[PDB]
Amino acid sequence: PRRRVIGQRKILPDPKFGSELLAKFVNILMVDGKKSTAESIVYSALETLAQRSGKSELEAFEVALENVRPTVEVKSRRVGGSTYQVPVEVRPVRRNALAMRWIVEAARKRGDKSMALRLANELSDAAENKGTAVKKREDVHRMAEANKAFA
Amino acid sequence: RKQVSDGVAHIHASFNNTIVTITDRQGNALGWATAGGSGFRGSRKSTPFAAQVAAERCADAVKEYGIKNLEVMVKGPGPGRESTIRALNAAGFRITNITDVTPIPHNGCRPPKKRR
Amino acid sequence: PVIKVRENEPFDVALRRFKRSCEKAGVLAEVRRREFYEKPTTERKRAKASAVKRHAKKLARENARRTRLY
RNA sequence: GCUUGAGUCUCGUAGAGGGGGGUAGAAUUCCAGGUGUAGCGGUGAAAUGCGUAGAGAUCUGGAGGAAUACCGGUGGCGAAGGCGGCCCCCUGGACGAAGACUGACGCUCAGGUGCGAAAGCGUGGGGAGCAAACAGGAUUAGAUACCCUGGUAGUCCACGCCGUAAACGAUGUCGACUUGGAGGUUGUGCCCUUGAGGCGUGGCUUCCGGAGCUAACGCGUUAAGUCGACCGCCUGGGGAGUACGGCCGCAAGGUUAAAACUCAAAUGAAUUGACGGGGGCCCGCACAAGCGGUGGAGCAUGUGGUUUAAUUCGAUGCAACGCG
Ligand SMILES: [Mg+2]
Ligand SMILES: [Mg+2]
Ligand SMILES: [Mg+2]
Ligand SMILES: [Mg+2]
Ligand SMILES: [Mg+2]
Ligand SMILES: [Mg+2]
Ligand SMILES: [Mg+2]
Ligand SMILES: [Mg+2]
Ligand SMILES: [Mg+2]
Ligand SMILES: [Mg+2]
Ligand SMILES: [Mg+2]
Ligand SMILES: [Mg+2]
Ligand SMILES: [Mg+2]
Ligand SMILES: [Mg+2]
């Protein structure tokens, strides 16, 4: 809004691991207001991720986040005939939300069988620094680097 | 070649570009680099950052001569008036002195007509 | 606006002193002023218009000195 | 006769006042070279244009024409137009102090005469920059415009002509009188210049306001106040500062200057709104940040159309169209 300043809501942590960073992930991944069928997708893909490679389920997820977080991004503004794109820094809370949105959105485009399997593949590629959720991070970093003159 | 020790940096700042030329103390040019030739064609070469890269590339291309001291001679207005000099220190040169040369007529020739 | 860098000095001190020398000399104002031709009748009108503002705005704050706002 | 108007003489002061002749520095452009490489220039974005025959940049040498940064100031001078580097020659006006002198010699002025920006004209020179016309590139529905790249007359000089400008404080010249304040600039008198001081007196000028005047806005000791002398001009809007005639001009054209016809208005200042691709402040799922849709497919339903014996009537920008 233009007048008020709003304090963020409180989010209950997930039952299995008690971590609020994952509790948002099942919120972002959930479509159609059904947490039960989404918490199953997140839990299955975390077990597939941990069993396949790495240590633990909470650190395996965190590593996938770290590669896909954006540290800089462009905010478009108009001046004359055309539009400019000044680069801006990302606040840490927005950095996380942008990371999980990119992971989920880039796991729905995979051609695998079940979303529990597409998600587990994507957290794997994000940790190993491949896939298309990390490509978007580099794309955003490029659009900020190509417009660095407009800072 | 010829191992020049003392040079002069000629920054031709303008409203539309920025040309950095490094010459010896006798005026002979040793190498140059502009802002628009640095991959900054269009409305990005006016920006002071595009002129910084010009100072970097012009710091190169004189590697062979091995200059160790630079006098900076800024000319004209424009964004690349400040960000070019500091990039000639961040490139490892020594700025002995800075002199501003600029053509200011004592009411000489008639300038062009006002834009509308 | 020639500035000579002294001995036992930093650089960012010198560059700030270069701007101060250039700002005091009005180099960029003169370059911007001489870019296009200003007709003599617009150079004289722009001078009297800016002196009228200098007089009124000084007398405007004087009439506002002897008031209470709340 | 007189000296309170007007003028003359003595001494100084300030000033882009005028005419002529020299000279200085910065900068633009061009010419001849050295170094040096692939871009330069321009724009909202581009392209035309210049460049590998080597531009742009940078240094050296030279030639040319025009204008005088800073000082510089609702500062100064001039009747108006106007006048800005520095020096010399010729020259006009103003002002101030103390005196001497002439003794109404004064004010205005139809015709008349002179001066009169810029553009323009003629003859002869000059030509850097800028730039009507012109050409190209863009923008555009079109763009014989604004924008960009070039560019001739002109802008400059000598001598003639033109004689008009929003030639404007839209306010004719001269004289007298009528509360104040803060400034600028330029002389002069008195005293503790004894110390960046204090008090008077003149000339010119910018601002704010009192009585008064004014339709109002506003003017207000430099009146648009209160009076006197002389001159110029006005008499509803359009036609029209036009036609014909006279004078002037090389020409462009200037000046003097109507009528038929036509309308009941045209106009000035102020007031309340509305509007603005004027300004400031603030708000709204207005945008920005996000989630899910419509526009495509099949069907339901409503409406325009066409059809029909009738396809009953109504609502039909937002604010009609799963509405009565
Ligand atoms: Mg231009
Ligand atoms: Mg007379
Ligand atoms: Mg007469
Ligand atoms: Mg003329
Ligand atoms: Mg001529
Ligand atoms: Mg001629
Ligand atoms: Mg007239
Ligand atoms: Mg005038
Ligand atoms: Mg008149
Ligand atoms: Mg007044
Ligand atoms: Mg006539
Ligand atoms: Mg006639
Ligand atoms: Mg459909
Ligand atoms: Mg119906």
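Chain A uses Swiss-Prot numbers throughout; the residues present, in order, are 2-152.
Recorded method for this deposit: electron microscopy, 3.2 Å.
For all residues, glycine too, the Cβ spot is worked out from N, Cα and C.
One mutagenesis experiment named in Swiss-Prot is A:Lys36 to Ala or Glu, and its note says Defective in ribosome assembly. A 10 Å cutoff on Cβ-Cβ distances gives A:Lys36 (mutagenesis position) a total of 14 other Cβ atoms nearby, all chains included.
Reduced to three states, the DSSP call for A:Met116 (mutagenesis position) is helix. Listed in Swiss-Prot as a mutagenesis experiment, A:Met116 to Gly is described as follows: Significantly decreases affinity for its own mRNA.
The two recorded residues A:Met116 (mutagenesis position) and A:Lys36 (mutagenesis position) have their Cα atoms spaced 15 Å from each other.
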